[PDB]
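**Q** One structure, as C-alpha cells, below. Some questions next.
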Amino acid sequence: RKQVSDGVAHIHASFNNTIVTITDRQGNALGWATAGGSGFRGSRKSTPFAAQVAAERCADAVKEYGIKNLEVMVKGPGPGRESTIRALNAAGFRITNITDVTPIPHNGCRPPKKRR
Amino acid sequence: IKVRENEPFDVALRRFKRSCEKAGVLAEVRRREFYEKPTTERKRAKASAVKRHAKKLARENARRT
Amino acid sequence: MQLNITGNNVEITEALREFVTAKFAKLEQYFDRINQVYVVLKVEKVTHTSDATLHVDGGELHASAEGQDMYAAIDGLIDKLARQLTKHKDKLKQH
Amino acid sequence: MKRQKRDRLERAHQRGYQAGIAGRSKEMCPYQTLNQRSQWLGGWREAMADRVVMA
Amino acid sequence: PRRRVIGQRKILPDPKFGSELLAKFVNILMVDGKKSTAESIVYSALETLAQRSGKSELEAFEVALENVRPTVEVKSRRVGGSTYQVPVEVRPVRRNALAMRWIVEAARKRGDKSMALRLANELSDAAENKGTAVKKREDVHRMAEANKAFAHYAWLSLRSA
RNA sequence: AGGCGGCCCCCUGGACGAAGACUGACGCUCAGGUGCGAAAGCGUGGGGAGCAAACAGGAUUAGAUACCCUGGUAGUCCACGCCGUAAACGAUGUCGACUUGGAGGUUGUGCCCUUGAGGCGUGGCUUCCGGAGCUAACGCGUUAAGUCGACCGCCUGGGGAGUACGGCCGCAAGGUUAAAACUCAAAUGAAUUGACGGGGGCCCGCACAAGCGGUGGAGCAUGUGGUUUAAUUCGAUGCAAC
RNA sequence: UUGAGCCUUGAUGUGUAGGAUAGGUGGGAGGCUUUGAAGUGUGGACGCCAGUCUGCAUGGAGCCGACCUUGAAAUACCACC
RNA sequence: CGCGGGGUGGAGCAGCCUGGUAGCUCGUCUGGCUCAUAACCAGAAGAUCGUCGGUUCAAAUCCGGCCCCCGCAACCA
RNA sequence: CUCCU
C-alpha cells in the first residue's frame, strides 16, 4: 500500500480491448483494470465506454496507494484512448504530462497479411 | 505525444498531433506488407492529384448558378 | 415444403409426379428452408415449358424453363431455382 | 401527403455525415449551392472525428 | 415517411376533467371503435382509484403514470452480423403514450372480473411501484442501461432540442 | 533489362554539361553464339526474429479439402552452383533524320542591374494535356502509334496446342524448337443502345421503422388442384388464376 | 529474509434486541483519578464505514457498576481460557 | 478393515474466510434480438444442505451413530 | 477534420 504520491498511468489501447495499468514513477504496477473485465464482452469491449468504465474501476482500487497526480502514457490506436483520459481528469487526478508510446518501427519485422 | 503545459491544456493540441501522425502510420503498418501496392496506390493517388488539379482548373469556367 | 403440381394441357401422370417431387425435395434439402412450391406445366404445341414459384422466408422467387420433352424443361427449371436460391440465401446471410 | 423534411439544409448535413463516415474521403460528392455544400462539408468534417473515435 | 412533417391535428379534451392526456388514455383502450364504454371504464376506474387511494383522481392517474413513463428506450440496429440494441432517449410526447400503452396492455392481462377493476388495480400497483408495467419499465431501463455503451452516428435523434 | 532506399569506408561501371585540343567514317543493325536475367524452386553448408505454402484445430456453410481466426514446417536470409521462366508490359525492337504548342519535375551551364528566391537563353533525362497528321476506334501526338531510311525478330481463322513425338540443355521440376489427325463457321478488337450488378450518388413508396387489426389453429361458406365418376361441361395458373 | 513451535505480553470477538464493534463461564458496588480530567494540537490501527485502543496537550482534578432494552449484561474490576 | 476427506439446485462446486438469510456458471424457463436456429442481453423458480439424534437462545457450519463414495494403509491365513 | 492562390 506503500503511500505513494505520484503515478504513471499506462493505457494500452488496442482495437479489441483497452487495459489501463496505473503504476508509480518507478515502473512497477500498482493496479490495472481492463475494458473486458468491466462486464463488457466481445464486440462491446471495443467501445470507448468500456475504456471509461475501465479507467473508473482502476482509479478506484488505486485509492489505497493515495495518488494525487499521475502522468498518462497511451499505447495503441484504439477506440478508447481519449474517453479513458477524460475519465482520469474526472476521476480526481492531476495530469502532469501526456505522452505517446505507440511503437512505430523504422520498418523492421514484417506485418501479417490479414484480410480478404 | 508530449503535452505538459499550464492549466488550460491537455486535450486539443494532443489529439491533433497524436491523432494525425499516430493514426496515419499505425493504421498503415498494422498489416499488409504488399511490396507492390504502395507503387500502385501512390501512382493512383498522384494521378488523381494531377487530375483533380487540372480538373478544378478547367472546371473554373462556369456552372450556370 | 409442400409441393403443388398443376398442368395446362399436360396430363400429369404418376411417374411424372414422382420424378418432379423427388427433384424438388432434393433441391429444397440442399439450399434453404422452403415453405411451399407451386409447379405449373404448360404445353403450347411445340414448347414444353415449366413454371415454379417458391415461397421462402425472404419471399417469392420464380423461374421458368422451356424444353423439348417436359423432363428437360423441369430439369432446367430446377437448376435455375437452385441458382436463385444461392443468391437469396447468402443475400440474407451477408455477414 | 405533405411537404419535404428539413428542406435540404440539415438533410444536406446528414448526407455529408453518412458519406463522411462510410469512407468517401473525396469530399467531392456535395451539392453545389452554398447553403447546402457548406454543411455537407460540415457533416463530412464532423464525421471524420466520429471515424477516429471508432474503427 | 421520407417527406412530410405532417400537418398535425389536436384532440378534444376530456369532458369530466380538464385533461387531454386523459382523452388520449381513453383513445388507447378504446377498442373496436367505441368511445363511450371506454369512457365508462375510465371513469369507473378513476373512481375506485380515488377510493382505493384517498387522493384526487387526476393527480392519482398522473402520479400512477410517472412511475411507468420511461426515459431511455432501445432501438434495434444491425451492422454487419451483429444486431445490437442502442439506447435512444425517448421524446416526451412518445413518453407518456408509451407509458399508457403498457398500462392498458397490463390491464388487459392480470385478469380480474371487470375491466375497470383490472385497470383500477393496475393503476394502484403503478402507484405502488409493484405491478406489471413497472416491471416492463424496469426491463426497458435495464436493457437500455445495459446496452448504454452505444452513442453514435446519425440515424437517431440529432443534436439537441 | 531484371532491379536498386539507414549511415560510413574500400574497389569499381555508366551518364551529363562548359571551353578547347586530338583521331579521321573508326558507324548502325545483327541470324548463329556468348553474357546478364524478379519471384518460386533445386543442390551443398550455415542461419532462423517476424511472416508464412503444406499441415493441425476452431468457425462459416446444405457441404467448405476455401476466404475468417488460433497455431505452425519448407521457404523467405547468407555463401557457393543450378534453373532461365513472368501481365519479364510502354502489352510499343534498335539506330538516325525531320515536323505547330502549353504546364510542370530534375540536373548542368552562359550573359546581364547577384544589385531581390531577378530577367533572357542554353544542353540532358523525365511527367501530364493537347495541335496537324495517323488509327477500325480507343487513343498516340517532337520521348509518335506523324513523314521517312537501315537492319533484325515475329504473324497468317478458333479449338487440338505452345500439346504430342524426336533433338538440345537441366540434379529434378521442367525450358527451348515444334507438329498432325480431328472438329467448328466462327474466334476476336474497339465502340454503341439497352438490360443487369451482393457498384456509387440523389429523390421517393405502408419499403422499413412507430402502431392498429388480421390470415395461418377452429367450425362453416365459396373457389381451385387432386382423386372419383356415366358425366363430375369449358376456360382463367407467379406477382397480374384460385 | 523466512516459516513453524514455546513463553512473556498486547489488541480483536458490530446477528437480533439497541444508550452499544456485549466472546464464553464464574466471581462480582469497587477501582479509576489532581502518577497534572471530558474536547482535541495531534498520529494510526481496526473498520462487519460505527464505535474501541494507544502516542503528545496547550486543558488540568474527572468515570462507570446495580438502576432502560436482551438467550447476555457490561475489558465498572478480576480469574480461567 | 482402521485412519483421514466429501455429502449443499440437474451437475460442478462456494458458503462453514466469525453460529444469526442458502449462493456463481452451465441445464431449464421466459422475454428482447435474429429470416429461423444460434451468439448476446435482462429476469425467474430451481434445496426441508445424505438420514437419525443432541449443544447452547438459534447449526449447512459444532459433536456422536448409520449409509454412500475417494485415498492412505494395514493386505504373510 | 484545416493550409490554398
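We number chain E the same way Swiss-Prot does; the residues here are 2-162, in that order.
The header says electron microscopy, 3.0 Å.
A Cβ is built for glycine as well, from the same backbone N, Cα and C atoms used for every other residue.
Copied straight from Swiss-Prot:
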- E:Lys36 to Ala or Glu: Defective in ribosome assembly (MUTAGEN)
- E:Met116 to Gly: Significantly decreases affinity for its own mRNA (MUTAGEN)
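Give me the structural setting of these features: burial, nearby parts and distances.
**A** Taken residue by residue with DSSP, E:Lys36 (mutagenesis position) is part of a helix.
Within 10 Å of the C-beta of E:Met116 (mutagenesis position) there are 21 other C-beta atoms, taking all protein chains into account.
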**Q** Round to the nearest Å and give the CA-to-CA distance linking E:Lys36 (mutagenesis position) with E:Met116 (mutagenesis position).
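**A** For E:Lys36 (mutagenesis position) versus E:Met116 (mutagenesis position), the Cα atoms are 15 Å apart.
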